[PDB]
Amino acid sequence: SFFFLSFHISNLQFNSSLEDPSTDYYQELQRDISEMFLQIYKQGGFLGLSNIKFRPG
Amino acid sequence: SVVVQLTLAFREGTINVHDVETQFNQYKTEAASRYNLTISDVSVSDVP
């Protein structure tokens, strides 16, 4: 099964780097968030997550 | 703020949408303390 999840990161400013998935900052944040999710969900059946979409909030 | 959107994948029979949401909301404290991410406004949907 699949679950769509949206949330805000309330302590980070959206900036021009986060509009561009090829930037170092975009990739670092996507990596670090992905790693966090692999810590949150430890179920044997948890496979992982998609690539991440960032938008201004 | 930064809005973050993603999809999670589990094998059949593992979890439901409420559990996904509760487990994420319960992690807010650790997300802030360990990852320095202040997580808010969580929304979770089943994707058919």
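Chain B is numbered as in Swiss-Prot; the shown residues are, in order, 1098-1145.
Backbone N, Cα and C define each Cβ position, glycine as well.
There are 15 other CB atoms within 10 A of the CB of B:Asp1116 (mutagenesis position), with all protein chains counted. Taken residue by residue with DSSP, B:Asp1116 (mutagenesis position) is part of a helix. In Swiss-Prot, a published mutagenesis experiment is listed as B:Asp1116 to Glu, annotated No effect on formation of isoform 5/isoform Y complex.
For the mutagenesis result B:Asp1116 to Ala, the note given in Swiss-Prot is Greatly reduced formation of isoform 5/isoform Y complex.
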